Amino acid sequence: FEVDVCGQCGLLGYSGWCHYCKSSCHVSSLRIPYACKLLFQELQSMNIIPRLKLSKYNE
Amino acid sequence: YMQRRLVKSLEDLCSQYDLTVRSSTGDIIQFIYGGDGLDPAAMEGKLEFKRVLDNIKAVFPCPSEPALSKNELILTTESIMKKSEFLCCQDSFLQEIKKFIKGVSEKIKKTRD
Amino acid sequence: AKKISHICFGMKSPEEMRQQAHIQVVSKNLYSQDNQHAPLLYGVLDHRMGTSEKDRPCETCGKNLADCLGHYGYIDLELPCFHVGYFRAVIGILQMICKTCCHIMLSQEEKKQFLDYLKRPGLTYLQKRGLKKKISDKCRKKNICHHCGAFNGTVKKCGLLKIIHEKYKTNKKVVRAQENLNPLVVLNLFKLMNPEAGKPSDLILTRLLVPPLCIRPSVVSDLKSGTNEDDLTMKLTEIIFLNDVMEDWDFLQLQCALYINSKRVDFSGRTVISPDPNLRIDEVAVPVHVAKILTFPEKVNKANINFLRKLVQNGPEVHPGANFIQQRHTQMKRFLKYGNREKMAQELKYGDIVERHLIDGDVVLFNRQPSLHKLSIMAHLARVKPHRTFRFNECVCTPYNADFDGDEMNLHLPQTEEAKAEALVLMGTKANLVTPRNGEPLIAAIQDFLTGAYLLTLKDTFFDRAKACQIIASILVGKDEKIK
Amino acid sequence: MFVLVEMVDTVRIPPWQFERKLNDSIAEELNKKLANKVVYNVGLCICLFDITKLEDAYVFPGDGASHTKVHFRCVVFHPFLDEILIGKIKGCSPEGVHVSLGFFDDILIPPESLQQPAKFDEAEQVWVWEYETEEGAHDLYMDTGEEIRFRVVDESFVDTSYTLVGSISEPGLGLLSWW
Amino acid sequence: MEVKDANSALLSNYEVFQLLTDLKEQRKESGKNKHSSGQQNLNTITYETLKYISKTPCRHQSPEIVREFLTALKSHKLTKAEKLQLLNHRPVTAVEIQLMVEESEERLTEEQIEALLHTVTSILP
Amino acid sequence: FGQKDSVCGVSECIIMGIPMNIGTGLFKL
Amino acid sequence: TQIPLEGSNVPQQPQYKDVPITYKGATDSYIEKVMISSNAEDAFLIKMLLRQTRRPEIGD
Amino acid sequence: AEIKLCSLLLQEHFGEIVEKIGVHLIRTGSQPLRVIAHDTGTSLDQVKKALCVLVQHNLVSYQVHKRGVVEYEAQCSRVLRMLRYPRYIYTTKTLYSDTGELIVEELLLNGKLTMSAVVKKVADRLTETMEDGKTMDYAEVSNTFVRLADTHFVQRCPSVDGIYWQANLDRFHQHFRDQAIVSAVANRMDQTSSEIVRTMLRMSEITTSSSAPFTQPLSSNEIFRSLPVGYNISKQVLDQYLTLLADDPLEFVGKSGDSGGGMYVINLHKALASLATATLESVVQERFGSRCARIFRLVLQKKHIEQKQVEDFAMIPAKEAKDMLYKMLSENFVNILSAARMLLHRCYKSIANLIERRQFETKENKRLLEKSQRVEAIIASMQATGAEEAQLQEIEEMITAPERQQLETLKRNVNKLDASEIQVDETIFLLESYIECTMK
Amino acid sequence: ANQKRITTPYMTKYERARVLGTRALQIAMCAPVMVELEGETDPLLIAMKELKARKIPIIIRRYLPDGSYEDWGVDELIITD
């Protein structure tokens, strides 16, 4: 699933207008199995460094 | 245990086109595959000097005969050889390292003949 | 544009955590208790707060069930509690801050260690706390080579208790609330040095935040009999009695510790194996009732539409057919027991996507355990022959150990045609016969082919022109060999 | 004069026309998702006039669509230095009076930005022009559609409501029933 | 989604108006059924912009008046904003520029602006 | 303790579901 | 469906979410015996002889 | 909170990058330019400019570390002193004249400047303040400079037309302590007691730091040699009242003689604890109520643990007595060190809230400063030439009555929040004096 | 981008098989269809038709992280053999 999530004011939510944070510059739509999302959730209780970022496929 | 652990520990190995392996930070592991650059995929008969003699045995170009003691003619063919894979080169370091041993092998073939 | 390129775990982004807040503590009861019914309540276990039932207004997502990514919400409880992990840290490293001064870790020094720390990779800053593991609070205050010794404080390993006396050391210990220290001074002294990532201050167990309800399934029996969920961190809502309010902190953290701290499968099948050699070496065959296993993209193409509609009209109980076809408007329609369909406007009704059965490769994969080689799962053809075995050219039983006790075997189904063509023409004809692990063929006359062919070769056997019969299963023979 | 804007967005070229004509198809793709309401600031259902370059036209690792990006120029109506136009009164409301210029649709106008004595008569929802010149109480009764030569200062994109405000009460001319 | 430079134009005003007319007449060409369901509102913006342009007196004429309004003002220390205003209205009459319109009188010292006034009377309605 | 984890190789990629990028999966036109 | 406490009054058995017992495999059984075996509590079993004469085939 | 308060102050006074680097050095301690640029992602020139601003304002103190490149570190309390710049300059106006006010203002904002630089700058600056002329010279400025230096308030910076100078915050804190204790004795006794306490404190300023727990005894014979001019109290009256304050449960100055000639000592720690309890009582009266202040006064000679007596002072049924005890314990109002430090944390967060509110009242309406400036320019051009009332009517239609009243409302809220900041800043000064004094 | 000297006069089998796969997707969305559009006319064998391409007018570009863009047209080099 190409769900939208990032680090800069963005989380597991909408793509076009994120009711979490619809900054309109933080749309990602990343392929990810739900297992990693469950890891996100179950590790929210057990705090750990949440690194989140992207990079260009192009040149 | 050991199979899954070897698989879990040794994935990052890659074979990028410089004939050199690289790592998670692109650190050089090799430069050639042992001079030859070869890997066991194409391990033809003994590599590739004895079975191929048989390969060309089986397709017979009849016209020729022993008149001039073709050993010297074999040396002329070694000359056209020396020319015909000095156009070798490409992704390389895999032919010059063995080109002279090829030549020595056909030379010993000519001596036996 | 860009999918994931570098991602790690996830946490509570406090803003987007708490805009989706609905209720923290509505009352002493939940699950629509006092209503004597269960319409939908109370605003936190419902709506959403994390989409754990058939439908409700999914927050920042939509709609049920998946693609309602875990929705957040402030369910704060404000029960007095502290860092159990940093309780243990303070107990072990013995007051690493040198409370209550929090003076500079190093003095001059030797800036050599300074620049060495500042010009080296991470996972190393523990050495500073290691140097001050013991010397902390037992040193000269405001001196050289460090700034600690303040103020005579070492922590005691009384379990989770952190008792900090004004120790000599080893001469000032007491037993019942005297000579104590509060983690609030630790919090203030925050207010191994890196607050960019390593903040112990914000991890205070007073603004606790919940993971969304996507962790928890609730099996509502449709009968009001059992709705157990696990675990989870919100359960402390039932402690509203104590929510109104050094050993007390230890009791609170002990109460906290109860509920705060501690490519599988797609499109498959398995049956028993008993093969044929009538299946040409590349070809294989499956059962027939694997065509009754479906929901394939096979996205319609312009040259294909008619050939697809040929099988579309068949439906649920015909082998060459179609079922559950994915429609243009993302609302796939079935031809199974509710079919009564297949009028099939001839170019548009499924103008995007169709889904047929196993007609001709259409590759399938075969599983084995243990998978000694990578050649225990290979790429090979189809079509389709019945009698639900796992039949294939019996010259290649060696790299599978297709053992014949009758112990079953596993089949895949790849329903994506992107590297399927790549797979079928790289590990289908070059994988079988040549291995890099040994350099020796895997495909071979397993058995009696060896002795049958041997007996043929034996200098004895003399044959008949009437024995052109056995010739003709070979080179006057099945598909793809009938020359003279 | 109308502002060209450099834009960089995802371009999803369908495989339908991988070999067909490109440039005009590229322009159509650019106009595909640059619609009026909400794309970016400043952007609303507008187009290009000249090319700069076409960058990486990827397909995918192995998937269907393309990964082209944008180097072009986008013809926006930035709110310029109060460019003089004609502002037709778009509507009426107790809070303010709506106006139309040509850049956006909704243009809020506070009461005092009307003629200073001219107030909004909510008893009839008419912004009657109390045209208090020549000492006369000349109530220029003009409802929605009042002729005013507007020139506007600002543009908005983010709030719950494309809303503008064209500043009026020109000191040099006055007569807001005309200016 | 993303944009880099938000101001990259300084062109001929009435030329931009006629080019917007051309954009209007080109968008309607996309009426074919294959590209019909996808995008149509470009027609809407082109038509509304053309309507408000028709409201302006900026029609009936060419972009040569733009180069007139440039060469007659930039040569006398007028900023781009003043000539910009004067283009966006395309003054109907000459004395319009002086009294019906402002900030167009003193940078020419009311001497060579008369030439632009005569040009406006000659070409502009 | 706020310490990072070293599970960030490529065996995680199969659980994390991303394309591989080495040798040929690092396309940069 | 009636809450054990003083809950909803109406569920005096109109609230049946019927729970069928149905399953089988891809061949016909033949119900051969039916049992109402009931221990001292009326906790009705239904024991059943679902006999399936699967005579051999390639693979047995 | 603390560093959040420092960030709010630094943003209020100087700017953004200065505040960033100050917070970063507070967090990370000693760091040179290069690692600062690496961690903060800021260009070297901006880092150097902000650091030189901090040093000029005496915020970041740097020492040449071992291997010959300058490191940098900031102190949280030193940046919390950005609270007191209004209070520093105001108390400068209080103790000395406007010339000293400008001296301290320049040394705190204009920063390091020489004797010549400070003296000539303020001398040429203050000429326009007075009437045209008056030829005020640099010599009087230098004389006041030397006089204020003699009073320890402003000291010449040591070297690590010169030479640079700065203000010694130690003596400012000493003056604050003297004024606070005089006011406390005044408001807990008669004015005679406060004046006598002042008499004791007169000669205890440069020999005493800002965190000393007690002062020197003062023999009454020299107090008669140094009788107050405003209080011509005889030897009998002076000695009787001093010895009464000695045998006084207030104990704002006490006997340590036997023999004489009267070793009267002011107890700084006891008075500071009394003032801390009084501030706690005031906050309790404000939020939690005056009856909670009553129970505070009651239990002053009572629990914590165990719990077997407080209901007696409660006077009300034991259920709510136990509830009040539980809320006393939960709020952490008794570990005096931890409770007082957390109260200092409360005041840190309170002033952070007040400064953020003042930032709203001064910045959320930022689309008004340009309008006000343009209107003021119009008024200035109208009053001199063209004073017609038509322009005034147009401006009144432009400055509508809601606009002027909301301007007055925002100015009023700014003043209210500033006064709250100043009051809780005095409270924070008391709390930080305790923190630097409770250290044992 | 004439950094094309360190490849044998053959593309590798992995790259060739994957470019056949992406040509499969190409000819499987609507049509880039080639020298014979549907002369080979068969039911749902999507892959097995563009395998018979033997011209392949498309470009592929092969790299190394510490190297530049070694580019290659499919036409200008030898095939799977």
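So for chain H, numbering is Swiss-Prot's, and the shown residues are 4-163, 231-403, 426-532, in order.
The deposited model was determined using electron microscopy, 4.0 Å.
Even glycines carry a Cβ here, placed using N, Cα and C.
Features as listed in Swiss-Prot:
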- H:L312 to K: Loss of interaction with POLR3G and POLR3GL. No effect on interaction with POLR3F (MUTAGEN)
- H:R357 to E: Strongly decreased ssDNA-binding. No effect on interaction with POLR3F, POLR3G, nor with POLR3GL (MUTAGEN)
- H:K389 to E: Strongly decreased ssDNA-binding. No effect on interaction with POLR3F, POLR3G, nor with POLR3GL (MUTAGEN)
Cβ contacts of H:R357 (mutagenesis position) (under 8 Å, same chain, 6 or more positions away): none
Cα-Cα distance linking H:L312 (mutagenesis position) and H:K389 (mutagenesis position), given in Å to the nearest integer: 47
H:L312 (mutagenesis position) CB neighbourhood, other CB atoms within 10 A: 25
Assigned element (helix, strand, coil) containing H:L312 (mutagenesis position), judged by DSSP: helix
H:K389 (mutagenesis position) CB neighbourhood, other CB atoms within 10 A: 10
DSSP-derived structure type at H:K389 (mutagenesis position), helix or strand or else coil: helix
